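To keep things clear, I will list the structure first and then write my remarks on it.
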Amino acid sequence: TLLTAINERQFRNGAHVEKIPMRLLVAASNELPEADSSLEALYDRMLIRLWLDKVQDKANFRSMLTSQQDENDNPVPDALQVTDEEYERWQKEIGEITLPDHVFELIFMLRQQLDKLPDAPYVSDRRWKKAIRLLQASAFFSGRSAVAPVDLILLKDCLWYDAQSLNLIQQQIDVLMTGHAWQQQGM
Amino acid sequence: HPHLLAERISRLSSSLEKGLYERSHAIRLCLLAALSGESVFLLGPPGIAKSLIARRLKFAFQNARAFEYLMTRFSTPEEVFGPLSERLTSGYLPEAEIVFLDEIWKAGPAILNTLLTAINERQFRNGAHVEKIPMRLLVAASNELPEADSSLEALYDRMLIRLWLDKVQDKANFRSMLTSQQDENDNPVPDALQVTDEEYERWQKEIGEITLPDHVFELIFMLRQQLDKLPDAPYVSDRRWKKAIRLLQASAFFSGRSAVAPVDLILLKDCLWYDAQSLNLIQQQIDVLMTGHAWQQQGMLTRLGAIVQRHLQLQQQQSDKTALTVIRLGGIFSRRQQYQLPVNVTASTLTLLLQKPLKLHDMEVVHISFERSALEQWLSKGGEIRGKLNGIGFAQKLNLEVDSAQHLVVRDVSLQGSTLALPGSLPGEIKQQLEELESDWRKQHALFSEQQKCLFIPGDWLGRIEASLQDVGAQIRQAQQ
Ligand SMILES: Nc1ncnc2c1ncn2[C@@H]1O[C@H](COP(=O)(O)OP(=O)(O)O)[C@@H](O)[C@H]1O
């Protein structure tokens, strides 16, 4: 029933169905599912995959260990809170972002590069289509009208799926970001 | 009336392909099974629009309910069809026109015992009594393949269509797919193209009434024997061949035809295979029959060889009119150098006939094709020469020598002389048989140009049928020169 709330954004309420205004879906755990298990369907649909861990800096640990800020309060002012009308209007302008020819050459090159390496993780067509919705919105909320080549860094937390693909995705993207993104290797 | 049906079918699949690139063979295949009561299997990696095709086929009908479910190892039958109280099956599987079951090669034994009964009988156990299921299309997608000796082989043998979908490969089709603004949960099919419940029940009766020609059945008569002598051929039982007739008859019914067409056999490439090993054998055996025994491609090739053999027999019989004179040359040389004819002969792999036939290499021959690049070195420098027999085989050594009257004498094992001769510059018997064979090629090519506009036919397969028919017509035109 959780798969129908993401694609169709509805729910089987006995007889008639109703829409679900789910604006953000976050899922956390600890371990990873099996490679031949039924839990891979929900994992393949989740776009952003972040690997959070504990703190490592000594200066950032002292202020975190002694924090008087209430975690259940509202530290967001009323002037910065968005309304329901602005959320529905931004969903239409996200898909209207133009796709430059220079950005298409980088997506097709990174996709074909992962298909030749045996240890590279497989990227489906659903992962490539949903990554553009997050990439087009990254430039819309930053003051741009087209897709920028700098938005390709966000793919380092979407293409990976386990501990073996983390060291390969962050390395293959870093080569393209420092080679063909700004004509570094082309020159 | 029958010709207007092909326009509505072609216009219905055109609106369904909006937003799905490189998926024309997957949408047109699911539409034929939805209007005939068949199934379709999809194989490939998860993430190639394998679930949208199940939700898009429900828009073609006026009253159709979709159902998406993922079969797990711990799934219970009370969640797929509905829990009991007598069974709350409101909006599940027994009352759904199109159902989608993702990953079918991993369900439990209880789900497998119930899925095999809703296909052959289309019934459901509602506690005590039984009720029919109006299932019009059953699609199943997964990623891996079941075992060769397990309980999951019963469901695979009943699924007729087995498609192997994959990711996109064209660069031009990937840019428009990566930036598509068409909503996948909308209704892109007009109301005029949507069929009703009365048209679906009427088409099921007209499918079985399609006339079966005797010439079209000859293709399956020979293709069945070829898939049995090879040990690597997949085992195709009689139940698979019986269900293939319903898919072939319905393919020509929606294309404006009343009988089964030989071009409808291309759909069998996604129904006889079962794994990765059978994919390279099914697509190869069908391509040979579709480009050989289909439009009389191979049937005319073996008949053309008899005309060439008959023309060579009449040429070697009248070889006493044209001899073979070898001109001489002067110059200062220690050996007697000979020269060939100038403008009279210019071909490199020319053929030379002979009068009395001999037995060379324990076999008979009627014409010896020599090489112009090697004939000039033997007639001047000397040594040994080579030459194939009957225009085939390797260039074997022959006992070629010069004669007193400037001729070529070929000897064998019994020291038998034979003067060679070249063919002169068409008899009435050869032209009569060549005109009848050329008329059959034009009649067979007209049948392909009147049925290739079918919707359930891939586009890449049209390039091989046209290339095979042109090769037969090009070989018959060279003999009449
Ligand atoms: N080859 C393709 N061509 C066009 N669109 C595609 C393709 N593959 C996936 N999509 C799009 O991705 C979306 C999600 O597909 P999804 O249901 O995840 O596929 P699957 O069922 O194979 O995992 C669909 O709405 C579909 O439009």
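Since chain B takes its numbers from Swiss-Prot, the residues it shows come out as 3-87, 98-437, 442-497.
This entry, so its header tells us, was determined using electron microscopy, 6.0 Å.
Yeah, the Cβs are placed from backbone N, Cα and C, and that goes for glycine too.
As annotated by Swiss-Prot, ADP binding site applies to B:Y23, B:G49, B:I50, B:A51, B:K52, B:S53, B:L54, B:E196, with the evidence given as experimental evidence. Annotation for B:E196 (ADP binding site): same-chain Cβ neighbours under 8 Å, separated by at least 6 residues, are B:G21, B:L54, B:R57.
For the mutagenesis result B:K52 to Q, the note given in Swiss-Prot is Loss of aminoglycoside sensitivity. In the three-state DSSP reading, B:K52 (mutagenesis position) counts as coil. The local packing around B:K52 (mutagenesis position), expressed as other Cβ atoms within 10 Å of its Cβ over all shown chains, amounts to 25.
For the binding-site residues B:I50, B:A51, the greatest number of Cβ atoms within 10 Å around a candidate Cβ is found at B:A51. Using a Cβ-Cβ cut-off of under 8 Å to chain A, the recorded positions B:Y23, B:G49, B:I50, B:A51, B:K52 reduce to B:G49, B:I50, B:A51. B:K52 (mutagenesis position) and B:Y23 (ADP binding site) are 13 Å apart (CA-CA, integer value). Comparing local CB density within 10 A for the binding-site residues B:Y23, B:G49, B:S53, B:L54, the maximum falls on B:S53.
Under DSSP, B:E196 (ADP binding site) is assigned to coil, being neither helix nor strand in the three-state scheme. Across the residues annotated as binding ADP (B:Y23, B:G49, B:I50, B:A51, B:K52, B:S53, B:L54, B:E196), the widest Cα-Cα separation comes to 15 Å.
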